[PDB]
Amino acid sequence: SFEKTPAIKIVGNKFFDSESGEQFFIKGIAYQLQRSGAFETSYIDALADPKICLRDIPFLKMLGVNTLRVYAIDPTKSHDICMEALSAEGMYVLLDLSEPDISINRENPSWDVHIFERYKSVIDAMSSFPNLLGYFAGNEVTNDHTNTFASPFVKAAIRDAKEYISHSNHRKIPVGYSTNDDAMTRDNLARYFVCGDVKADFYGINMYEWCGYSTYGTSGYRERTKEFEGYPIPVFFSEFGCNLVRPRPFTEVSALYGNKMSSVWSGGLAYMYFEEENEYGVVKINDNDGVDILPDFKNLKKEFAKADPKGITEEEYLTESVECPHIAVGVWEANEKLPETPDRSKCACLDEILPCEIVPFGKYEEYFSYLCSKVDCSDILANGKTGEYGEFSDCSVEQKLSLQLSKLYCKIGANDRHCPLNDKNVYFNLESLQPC
Ligand SMILES: OC[C@H]1O[C@@H](O[C@@H]2[C@@H](O)[C@H](O[C@@H]3[C@@H](O)[C@H](O[C@@H]4[C@@H](O)[C@H](O[C@@H]5[C@@H](O)[C@H](O)O[C@H](CO)[C@H]5O)O[C@H](CO)[C@H]4O)O[C@H](CO)[C@H]3O)O[C@H](CO)[C@H]2O)[C@H](O)[C@@H](O)[C@@H]1O
Ligand SMILES: OC[C@H]1O[C@@H](O[C@@H]2[C@@H](O)[C@H](O[C@@H]3[C@@H](O)[C@H](O[C@@H]4[C@@H](O)[C@H](O[C@@H]5[C@@H](O)[C@H](O)O[C@H](CO)[C@H]5O)O[C@H](CO)[C@H]4O)O[C@H](CO)[C@H]3O)O[C@H](CO)[C@H]2O)[C@H](O)[C@@H](O)[C@@H]1O
């Protein structure tokens, strides 16, 4: 049963309970374990392990959260027990689609079949749950003025995730973006993610402006609120909880759910449940695998308990694209033109027909240098600054390398099955001889 968590839907720039019509405000906390290699996932999926989630849910209930943010799940594992247990306590999940080893690389961005398949797998693993609030298609990808060209790749991912969900049988779970709070890029990022023909469904900010005993005015929350007034999609703090002063009083929570902010913001999620020697936890897991409550826990509990956002109902709420920011060198370099939807079938042709391949089974960046000095690699280049994307730029890194390897082989024309790269991961594809 999911009775206690009816699906949340979006209308304009607010979330609503699809059954009651009441505005939904997030009172959340980030919930993600980390390991302190070839045999286990690099990330830990607490939602795949009942003994973990069932341990923590009583404590989450005590905090008074209705939402968790989870950054990584393993789509090969079941999640129904933990998701059902969360639902039974009125709790929803915001979930990143990426994981540390499969994400858009902010410094060398690509939007390709490998990352897209990761996104689809998470969508197919998690979309049956009514308490799946939303998916993030990226987290802090562009994070300063030096990597703004990564943002078109994120927007393509938003487009493609939304279309994959739309064409599937699943409930249309919204797909949004989570950003940091760099003063130089934050305005352009917010506009970019709602400009042109592709838009984020919602927008979360990792918000650390309020440290210690700050105020609505001095913290910055007042100005942030003024600037998001009328922003066309729901906006919330995907993280908050600056730890400069401890124990964190979390007085920002009083502001966030107060009358002035509640008209603009859809709430927020504290960062985070687990203590990881980074002093951001509200609990610490002991050597006995038990939960030790930390000094922050009671302050967050008290502040959420007191939080009573006055919203508006769906019915009362109910009663021309935005221009993309202009390009300026060193300042804003995210082209409006987006990479194409990765095409698994086109890219799989490379696996079948290419004479020379590199298996997925330091090397890569060096092998590109070498190959791309001998053949023209334009067809695998992706440029988010100029909006120019090569024909095979959506294929996996290994497919892109294999294409260049095979072009070099054909250019040489020895036709002797010696792939022109002496390396254990290189092989001559025998299927290439079979007569996309
Ligand atoms: O320099 C050349 C070498 O570059 C390497 O590539 C680097 C590349 O791997 C790296 O990718 C970034 C991802 O790792 C990153 O993944 C995100 C996680 O960081 C995030 O963690 C969250 C954290 O943000 C929050 O504060 O706490 C959470 C709870 O603890 C924690 O989970 O989770 C996200 C969701 O799972 C996850 O996506 O994502 C970035 C943005 O998309 C990626 O950029 O990027 C580096 C550049 O910044 C690259 O250097 C190559 O692999 C090597 O071959 C090269 O030698
Ligand atoms: O470093 C990697 C992590 O980067 C994050 O993104 C960064 C982003 O969060 C950051 O935002 C700026 C805020 O930090 C800044 O906040 C200011 C407060 O820190 C300050 O606290 C005062 C304190 O200075 C004083 O000493 O004592 C006071 C009493 O205790 C205390 O309140 O208050 C200021 C207001 O008076 C407040 O401004 O505000 C800036 C302007 O809004 C924010 O931009 O900016 C960084 C770049 O500059 C970002 O890199 C990511 O989210 C993390 O995931 C990364 O790990």
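Note that chain A is numbered according to Swiss-Prot, with residues 29-64, 73-355, 363-404, 409-482, 489 shown in order.
Every residue, even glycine, has its Cβ placed from backbone N, Cα and C.
Annotated features, as they stand in Swiss-Prot:
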- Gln62 to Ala: Slightly reduces catalytic activity (MUTAGEN)
- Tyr107 to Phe or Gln: Slightly reduces catalytic activity (MUTAGEN)
- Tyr107, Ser134, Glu135, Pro136, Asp137, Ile138, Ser139, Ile140, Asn141, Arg142, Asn175, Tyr307: (1,3-beta-D-glucosyl)n 1 binding site (BINDING)
- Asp132 to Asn: Slightly reduces catalytic activity (MUTAGEN)
- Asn175 to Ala: Abolishes catalytic activity (MUTAGEN)
- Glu176 to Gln: Abolishes catalytic activity (MUTAGEN)
- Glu176, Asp217, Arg222: (1,3-beta-D-glucosyl)n 2 binding site (BINDING)
- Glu176: active site, proton donor (ACT_SITE)
- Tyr244 to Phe or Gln: Moderately reduces hydrolysis, and causes a 10-fold reduction in transglycosylation activity (MUTAGEN)
- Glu275 to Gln: Abolishes catalytic activity (MUTAGEN)
- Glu275: active site, nucleophile (ACT_SITE)
- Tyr307 to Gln: Moderately reduces catalytic activity (MUTAGEN)
- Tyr474 to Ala: No effect (MUTAGEN)
For the deposited coordinates, which leave 6 residues unmodelled after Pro482 and before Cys489, what is the C-alpha to C-alpha distance in angstrom?
11
Tell me the coarse DSSP state (helix, strand, coil) of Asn175 (mutagenesis position).
strand
Tell me, by DSSP, whether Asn141 ((1,3-beta-D-glucosyl)n 1 binding site) is helix, strand or coil?
coil
Candidates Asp137, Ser139, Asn141, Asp217, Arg222 (binding-site residues) - the one closest to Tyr244 (mutagenesis position) by CA:
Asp217
C-alpha of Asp217 ((1,3-beta-D-glucosyl)n 2 binding site) to C-alpha of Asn141 ((1,3-beta-D-glucosyl)n 1 binding site): distance in Å?
19
Anchor-to-anchor CA distance, Å, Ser64 and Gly73 (intervening 8 residues not built):
12
C-alpha of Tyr107 (mutagenesis position) to C-alpha of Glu135 ((1,3-beta-D-glucosyl)n 1 binding site): distance in Å?
7
Those recorded positions in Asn175, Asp217, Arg222, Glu275, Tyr307, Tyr474 whose CB falls under 6 A of ligand 1, listed in sequence order:
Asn175
DSSP three-state call for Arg222 ((1,3-beta-D-glucosyl)n 2 binding site): helix, strand or coil?
helix
